[PDB]
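Student: Okay, handing you the structure first.
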Amino acid sequence: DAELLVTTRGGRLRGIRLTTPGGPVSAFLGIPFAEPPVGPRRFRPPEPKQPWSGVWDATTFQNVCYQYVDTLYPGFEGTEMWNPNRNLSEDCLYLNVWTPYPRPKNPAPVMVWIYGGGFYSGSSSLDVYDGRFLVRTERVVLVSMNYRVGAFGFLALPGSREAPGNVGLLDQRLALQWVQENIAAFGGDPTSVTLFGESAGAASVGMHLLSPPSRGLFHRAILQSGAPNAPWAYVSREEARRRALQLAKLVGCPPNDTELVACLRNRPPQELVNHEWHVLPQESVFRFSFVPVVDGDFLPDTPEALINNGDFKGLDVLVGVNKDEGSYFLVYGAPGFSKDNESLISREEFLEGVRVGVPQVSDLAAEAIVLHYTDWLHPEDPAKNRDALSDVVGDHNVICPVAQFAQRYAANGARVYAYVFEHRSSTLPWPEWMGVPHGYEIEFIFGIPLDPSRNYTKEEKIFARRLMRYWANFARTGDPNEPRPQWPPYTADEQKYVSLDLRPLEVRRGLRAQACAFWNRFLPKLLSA
Amino acid sequence: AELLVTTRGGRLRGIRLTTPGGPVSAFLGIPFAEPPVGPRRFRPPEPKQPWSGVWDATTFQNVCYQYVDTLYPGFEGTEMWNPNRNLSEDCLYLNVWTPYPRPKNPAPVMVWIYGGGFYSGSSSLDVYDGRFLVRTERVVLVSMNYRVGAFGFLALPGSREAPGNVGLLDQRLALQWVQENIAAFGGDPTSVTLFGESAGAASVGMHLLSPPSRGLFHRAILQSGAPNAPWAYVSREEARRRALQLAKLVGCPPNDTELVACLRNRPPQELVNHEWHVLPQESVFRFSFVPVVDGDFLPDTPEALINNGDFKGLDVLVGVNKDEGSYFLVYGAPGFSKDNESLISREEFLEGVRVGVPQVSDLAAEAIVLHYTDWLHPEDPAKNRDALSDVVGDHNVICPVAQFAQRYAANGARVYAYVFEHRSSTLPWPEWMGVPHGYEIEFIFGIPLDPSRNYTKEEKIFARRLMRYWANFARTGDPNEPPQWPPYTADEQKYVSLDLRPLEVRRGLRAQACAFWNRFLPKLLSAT
């Protein structure tokens with residue numbers, strides 16, 4: 001029990017010793033940081049956890065936020081590894097701290113992880129977010145939190161104090177405040193807190209960078225396969241009101257804001273979850289019903305606006321994407337697409353999938369996309385058509401928003417390091433044609449290959465330690481390099497970025513510059529006319 | 001004799017010309033039409049009535065009244081295209097070159113239609129000298145003057161006083177004269193290969209698309225032009241707008257009968273002096289009086305016609321030069337000039353797009369800028385310079401020829417395609433301009449064989465291959481004889497480069513670029 005009993009503001013905690021081949025770590029799981037956002041507190045901001053008295057057992061993970069369970073491929077590891085692995089509940093606002101045993105002599109750098117899941121899903125408890133290996137290897141203190149999702153975390157009737165929007169992000173913020181007030185007791189350094197996250201976790205990290213009351217709560221950021229300025233990452237006041245009303249309709253509520261929210265509040269959570277997807281405007285991929293909302297408080301303006309107008313001198317940021325960001329999403333409703341075969345689509349299906357992958361744009365905009373993503377010597381090649389829709393969805397949802405994010409952060413004074421991740425896990429359950437899909441760098445960052453119970457290769461263990469080292473070097477100093485092949489900063493002029501895989505770092509220039517010119521310069525002029 | 005030949009119009013006398021390969025008999029200045037003068041200005045041409053006696057044909061005749069280029073006075077690069085004989089409306093003469101002695105058997109015939117944007121040109125230019133091609137390949141060559149400018153293409157559609165397209169009818173009539181007479185010069189009326197460059201190529205295409213030109217030739221060769229090019233033709237409404245503007249510029253009052261009457265009484269120089277100023281904007285690669293879509297010579301727009309398959313499926317050989325656009329840019333694009341590297345600024349690139357692609361929406365300019373920027377390096381002057389040269393040359397020459405070649409191949413025609421990449425040793429234009437529009441002609445015409453000129457040993461060898469390619473196409477429809485030049489097909493799109501090195505096969509003529517101009521851009525324009 002040495003170093004397993006720790007006192008925090010809320011009270012005494014009991015942790016548990018976790019083991020790794022490189023030695024032990026002290027974990028404190030299921031630490032409450034808010035009063036449960038239950039009953040009358042549904043859709044409300046979170047309130048700090050009142051002091052429990054005595055000793056709170058922190059040896060197990062806690063309930064996961066009520067959320068949709070993916071059923072596309074029941075039993076498949078490639079999807080189920082993202083599904084909840086604990087009982088579902090609204091009583092879900094708990095966080096986790098892993099620290100080395102013994103705790104370092106000197107206050108150690110803190111990494112704070114924010115999971116993705118399109119703001120509709122996720123949990124800090126997934127096998128793939130296990131913090132033991134980063135902590136043991138790099139002697140970092142690591143935190144993660146559950147945050148509400150779906151309607152529970154992002155349904156908004158903007159203007160109301162009863163459903164103001166963005167409460168899932170406020171969940172994250174309150175966790176960050178808990179860290180400032182408490183990680184020292186775990187050996188963590190509150191003056192060196194690096195947020196990192198993936199997809200929606202990465203968009204969440206973007207928003208903390210831009211939300212004024214979050215900015216004194218961390219120092220450096222990392223955004224993996226996501227940006228706050230992506231077309232799926234946020235929604236206007238009006239569109240969030242329309243979707244809220246539509247869920248209220250779908251769960252049986254009659255057709256002011258007070259009585260509407262009261263009705264939402266008396267329905268059971270399963271019922272909210274049952275209807276979530278049908279509030280969207282068209283069948284589509286890469287869109288999610290309840291996402292942050294531009295409320296004029298947490299986000300004083302659109303992310304595009306706030307990034308353009310922001311000063312970022314002496315902020316260090318690290319961002320990137322995987323080689324094949326679009327592929328995963330295509331099996332969720334693009335015709336001709338499956339995990340179970342090479343998904344060699346026809347041309348008609350390609351033409352169709354453009355309207356799913358990029359929903360709610362003019363037929364003229366579709367015409368423009370089709371033009372850009374067609375090899376005009378070989379427009380009928382099924383393979384080329386499959387890969388091109390992948391690029392369309394990849395570029396539009398992940399790569400181009402990250403490229404703009406990066407150009408703008410450098411321009412407005414940030415040191416930026418940027419990567420593309422190009423190693424396909426030896427153990428990957430998805431077929432060859434999906435390439436290095438979205439989400440599949442995370443297990444290398446978290447050092448899962450070091451798990452003896454799993455079956456990665458010698459080289460994959462070496463590669464994970466490189467990545468953990470880059471990420472932890474960034475966290476310590478804002479620079480992922482040490483004396484002894486350099487990762488150079490991304491500037492707006494040269495646009496350097498690096499490929500990460502088994503081979504050494506290779507420096508390249510320009511994250512799909514031609515294609516992102518299309519999404520970022522031209523297409524907004526077309527729609528706007 | 002050898003030089004006294006009888007034709008339907010009467011007897012001619014020609015002149016023996018000498019080459020290093022031996023002699024040729026050339027008959028220059030043969031009238032094929034009544035002078036299109038006075039009440040005949042703007043009118044269809046009428047066949048030349050039999051003259052009596054012997055018409056001396058040893059001498060090139062007058063050139064159609066036309067604008068004289070004054071951009072760079074005395075520069076061989078511009079002056080070689082300028083008129084080299086006295087100007088006149090009495091300019092409807094054609095020229096025949098045949099071997100000395102004549103061929104034992106009926107020879108293939110090649111008929112040349114000069115370019116010049118339909119505003120300029122003449123058969124008498126040094127560079128269209130037929131003597132080397134005739135000698136070297138035992139081919140009979142014809143070229144005609146045809147009316148340019150307002151004289152050949154001003155139209156008040158509907159009227160019989162100025163119906164449109166008379167420059168083209170001049171060409172048709174010449175082709176008819178070839179049917180009726182090249183036998184007398186040793187040529188074979190059943191093997192007439194039509195070829196031309198720029199506007200001349202567009203012209204050739206218009207004849208392939210025009211029912212009334214139907215049994216007048218058997219194969220065709222379009223160099224650096226296509227009838228479906230956006231400079232090549234104009235609508236009735238636009239032609240009418242422009243003929244009215246010309247009338248106003250020459251002082252006529254603002255009933256087609258009276259307007260043309262007034263246009264007829266002004267002198268030709270007065271028409272030429274106001275010619276550029278009828279164009280809707282300041283631009284490059286636009287010409288004022290061009291073919292009009294009349295429902296007669298052109299039943300419809302050339303686009304509609306090829307897209308519909310309305311054409312003679314003749315064998316064709318078509319191609320372009322490596323830097324089609326560069327020449328035109330010095331004619332009004334800011335920052336351009338033959339006297340430096342023309343390292344334009346980016347603001348100069350953006351204005352340049354409006355000049356090079358005139359009269360399109362703001363949004364369409366945006367789409368062009370998008371496609372023709374390297375976005376890694378949008379500030380490099382060299383790249384911006386070369387990129388505007390691609391914009392201009394793709395829109396006006398290359399993509400129209402590609403669409404022309406796709407549509408011809410899809411409807412069963414044998415199509416050969418080339419990109420010509422040899423920059424002449426003697427080229428007066430700066431490097432930067434690369435291998436510009438027009439600078440393949442000297443090679444096709446075998447000019448390097450002229451001992452008084454300064455071409456390389458390799459250049460003469462090159463020239464012989466090209467005349468060989470062209471002339472094998474003339475005889476057979478196929479330029480090869482026992483490395484292949486393969487047919488261009490709509491699936492594979494194979495074409496060859498032509499320079500010093502042997503043929504290298506390649507695929508798709510700027511396919512990505514031309515998809516922008518041929519598929520995307522029209523859908524955008526018609527949503528505004």
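Heads up, residue numbers simply count up from 1 along the chain you see.
Cβ atoms are placed via backbone N, Cα and C, with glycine included.
Okay, so Swiss-Prot annotates it like this:
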- A:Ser199: active site, acyl-ester intermediate (ACT_SITE)
- A:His438: active site, charge relay system (ACT_SITE)
- A:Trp82, A:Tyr129, A:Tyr328: huperzine A binding site (BINDING)
- A:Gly118, A:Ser199, A:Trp430, A:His438: huprine W binding site (BINDING)
- A:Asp171 to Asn (Swiss-Prot position 206): Misfolding, absence of secretion (MUTAGEN)
- A:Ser199 to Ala (Swiss-Prot position 234): Loss of activity (MUTAGEN)
- A:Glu325 to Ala (Swiss-Prot position 365): Loss of activity (MUTAGEN)
- A:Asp395 to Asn (Swiss-Prot position 435): Misfolding, absence of secretion (MUTAGEN)
- A:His438 to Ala (Swiss-Prot position 478): Loss of activity (MUTAGEN)
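Are these features on the surface or tucked inside, and what are their neighbours?
Tutor: Applying an 8 A CB threshold to same-chain residues 6+ apart, the list for A:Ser199 (mutagenesis position) reads A:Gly116, A:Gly117, A:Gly118, A:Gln224, A:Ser225, A:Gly226, A:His438, A:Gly439.
Secondary structure at A:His438 (mutagenesis position), as computed by DSSP, is coil.
Taking a C-beta cut-off of under 8 Å and a sequence gap of six or more, A:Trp82 (huperzine A binding site) has these contacts in its own chain: A:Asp70, A:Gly117, A:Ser121, A:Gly122, A:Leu126, A:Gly439.
Look at A:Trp430 (huprine W binding site): DSSP puts it in coil.
Applying an 8 A CB threshold to same-chain residues 6+ apart, the list for A:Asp171 (mutagenesis position) reads A:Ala34, A:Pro37, A:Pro46, A:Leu93, A:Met145, A:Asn146, A:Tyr147, A:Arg148, A:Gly153.
DSSP assigns A:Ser199 (mutagenesis position) to coil in the three-state reduction, placing it in neither a helix nor a strand.
For A:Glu325 (mutagenesis position), the number of other Cβ atoms no farther than 10 Å from its own Cβ, over all displayed protein chains, is 29.
DSSP assigns A:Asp395 (mutagenesis position) to a helical segment in the three-state reduction. Sequence-distant neighbours of A:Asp395 (mutagenesis position): residues of the same chain at least 6 apart with a C-beta under 8 Å from its C-beta are A:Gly326, A:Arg512, A:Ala515, A:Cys516, A:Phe518, A:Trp519.
Neighbour count (other Cβ atoms within 10 Å of the Cβ, all protein chains): 28 for A:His438 (mutagenesis position).
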Student: Please report, as a whole number of Å, how far the Cα of A:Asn256 is from the Cα of A:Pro255, with 5 residues unmodelled between the two.
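Tutor: Between A:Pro255 and A:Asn256, the Cα atoms are separated by 9 Å.
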Student: Across the listed huprine W-binding residues, A:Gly118, A:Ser199, A:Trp430, A:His438, what is the farthest Cα to Cα distance, given in whole Å?
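Tutor: Output for huprine W binders A:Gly118, A:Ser199, A:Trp430, A:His438: max Cα distance 20 Å.
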Student: So the entry has no coordinates for 4 residues flanked by A:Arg484 and A:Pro485. How far apart are their C-alpha atoms in Å?
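Tutor: On either side of the break, the Cα atoms lie 7 Å apart.
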Student: Using a 10 Å cut-off, grab the number of neighbouring Cβ atoms around the Cβ of A:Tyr328 (huperzine A binding site), all chains included.
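Tutor: Cβ-Cβ neighbours of A:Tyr328 (huperzine A binding site) within 10 Å number 24.
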Student: In the three-state scheme derived from DSSP, which category covers A:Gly118 (huprine W binding site)?
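Tutor: Looking at the DSSP assignment, A:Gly118 (huprine W binding site) belongs to neither helix nor strand, so coil.
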Student: How many Å separate the Cα atoms of A:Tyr129 (huperzine A binding site) and A:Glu325 (mutagenesis position)?
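Tutor: Answer for this pair: 20 Å between alpha carbons.
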Student: Can you tell me how far the Cα of A:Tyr328 (huperzine A binding site) sits from the Cα of A:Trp430 (huprine W binding site), in Å?
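Tutor: Here the two Cα atoms are 9 Å apart.
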Student: Could you measure between A:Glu325 (mutagenesis position) and A:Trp430 (huprine W binding site) for me? Cα positions, answer in whole angstrom.
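Tutor: If we compare the Cα positions of A:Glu325 (mutagenesis position) and A:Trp430 (huprine W binding site), the gap is 13 Å.
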Student: Roughly how wide, in whole Å, is the group A:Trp82, A:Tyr129, A:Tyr328 that binds huperzine A, by largest Cα to Cα distance?
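Tutor: Greatest Cα-Cα span of the listed binding residues: 19 Å.
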Student: What is the Cβ neighbour count of A:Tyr129 (huperzine A binding site) at a 10 Å cut-off, with all protein chains included?
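Tutor: There are 21 such Cβ atoms around A:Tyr129 (huperzine A binding site).
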